[PDB]
Amino acid sequence: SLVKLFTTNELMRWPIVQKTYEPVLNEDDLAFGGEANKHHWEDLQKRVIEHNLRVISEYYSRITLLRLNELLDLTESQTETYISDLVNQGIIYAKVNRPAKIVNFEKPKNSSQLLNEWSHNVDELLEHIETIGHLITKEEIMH
Amino acid sequence: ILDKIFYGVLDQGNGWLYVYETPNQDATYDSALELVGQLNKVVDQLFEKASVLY
Amino acid sequence: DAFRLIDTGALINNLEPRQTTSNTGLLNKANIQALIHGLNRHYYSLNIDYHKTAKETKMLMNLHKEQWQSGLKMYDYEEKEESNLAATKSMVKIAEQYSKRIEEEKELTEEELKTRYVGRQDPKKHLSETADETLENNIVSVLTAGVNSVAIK
Amino acid sequence: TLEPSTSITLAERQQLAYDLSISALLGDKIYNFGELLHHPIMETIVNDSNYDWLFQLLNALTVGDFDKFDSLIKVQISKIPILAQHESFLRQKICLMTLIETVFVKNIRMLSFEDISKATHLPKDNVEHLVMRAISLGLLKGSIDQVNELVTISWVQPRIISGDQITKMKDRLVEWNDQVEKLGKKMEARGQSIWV
Amino acid sequence: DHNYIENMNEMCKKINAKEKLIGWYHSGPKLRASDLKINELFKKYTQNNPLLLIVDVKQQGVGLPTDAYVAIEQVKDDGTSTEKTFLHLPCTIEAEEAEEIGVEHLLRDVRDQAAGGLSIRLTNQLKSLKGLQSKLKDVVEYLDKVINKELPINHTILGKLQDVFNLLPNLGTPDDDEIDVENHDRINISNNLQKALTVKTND
């Protein structure tokens, strides 16, 4: 349930997942459990928040900064620090605005990119009306 | 900004720094200036040769 | 090529003209030496014409279902960009040759003029051909994009 | 592929049908509520006591009426304890159904969040959860703009094409016939000189 | 005559033993559901499903006179207890090197499927519109018959039409803005090239 959680794109919130796994998985030794291991339990939070950000860039192309602070249950300034750090690792491409208005997750659309995709849409419709016609020939046989 | 190493513009009265990473202007239009450019020289030559006829 | 034996007997009595009577006389005479010797001393070579019905002709001639559809199919746009850039650049380089040429090249003796000022591989003409081919295409290009947009939506 | 033989007892045939309906309520990607009614299995017996409340829940989902779902659900959840333990699954299905329906029939490919909120009888907080859940399930694909408060769909999953809908397609195509046609005329006329 | 087929076949393999029996040509006009039985006979001989290549000999239109169909047995969601059927397959034409040179030696036409010069392609753009129109019209009158004249509800046909409406173009997209940038580029180059020819002719 832990591994699938961290590889599914459902939004999970640190304060909730925490309570869940405390009487179950945190009992078990290694990584969690002991006193050395409790100083490992901590890092877990980070991993989670950064997995939320990665999904969120892909799904929300424009999202308000404020909403993000509620969702991750983090202070604004902090939230802003983690975003910058993630863009650095190259995982995601983003533009952060410090006036604390909006955070834009954007994919540069060079002129070619939009035009070629659009090219494919036109070609496929041409193919569809011809094929649709082939199977209509057949329906006449059946009736 | 002036050396050009992040090449953006500083907005002073709004106290924000605009950054643009856009490379230099489109190649195609610049290459047109070079083609039209030659053609002016072709025409100057063409008129001198044609002066004899007039 | 098609052949029909001649009898030796025909050639010995020199009776060979009988076989070449009342005809247009067009004979293929390609391939000689031993081959031709043998031919003359053994067979007769005559033309081949190809007759075909217009029914046959049409079936063959007909192409794909997508053939009569292709004009709203269009080139990928990254290649049209590439091509536009290549033509503007290329003509510039041949235009250098053309400017040099009409510096002089108003003397006499035709062939000498062509060696002196590089009137061989003639720049004016090679430029005129490229300029127009690219020009016609660019009319087709726009024509397809506007039509696609408007017809469908 | 069911044998045309009627040797399989009517009691067995209905019993199995029952099971499919229960699964489908509690699923997460099944919208074949209409398919069952178009299949014999339910089609021939529609009078049974079991087939009251049960068919009615299914038609409730289809049109996305949450008032009809609520009223039924109070009674039924008790009767069957399976639905009690999957209370969350059952609650979700009505909502999912309704967002996709509206996106299909609307010809514009963007819809404001306000429409969904009133349509689904959910607060606006719950809209962002639902679009997110949906893209993840892969029911729809698209983007979320909070600064135009739009959700832009770019792909819709195939669906049954009801009667009413067959009529709609014809309409869109009739309009597109006229577009092709008017365009072809101008272009036939202009540039008459050359067609060879 | 079944026996004939085996006797012919063995001489033919001597010529070229690469070739194998793969199915049968039917001389048109057009599909029958009596073919399903016919196909089955050929299947005895063949180690692959026989191809039913309907080569129509009547050559209606200039479009390809081949539809291809294969006998497949498949299950279907309606209730049907396994259906046996002919499914349309895409037909194209390819010719060998030996074959291709024969096609071109025969032909003596000016040609107009060349899509070559400004003139052939000028025609070709109009030709495609009307090409589409005829097809579209057929779809349209067919839809009327489904909900009025009790031609079956073939879910496959309708199912396919959804992709056409979803992937239909849109305006006010930043794509539309993108097309305009391209349009300026191409007209721009057209003018420089137009002036450039004026210079050559004047020389």
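Chain C is numbered as in Swiss-Prot; the shown residues are, in order, 154-306.
Quick check of the header: electron microscopy, 4.5 Å.
Cβ coordinates come from backbone N, Cα and C, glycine included.
Per Swiss-Prot, these features apply:
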- C:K208 to Q: In strain: NRRL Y-53 (VARIANT)
- C:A239 to T: In strain: NRRL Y-53 (VARIANT)
- C:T262 to S: In strain: NRRL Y-53 (VARIANT)
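Structure with Swiss-Prot features highlighted.
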| residue | record | CB count, 10 Å |
| --- | --- | --- |
| C:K208 | variant position | 10 |
| C:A239 | variant position | 12 |
| C:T262 | variant position | 8 |
Alpha-carbon spacing, C:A239 (variant position) to C:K208 (variant position), which is rounded to whole Å: 45
Rounded distance in angstrom between the Cα atoms of C:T262 (variant position) and C:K208 (variant position): 59
Secondary structure at C:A239 (variant position), reduced by DSSP to three states: helix
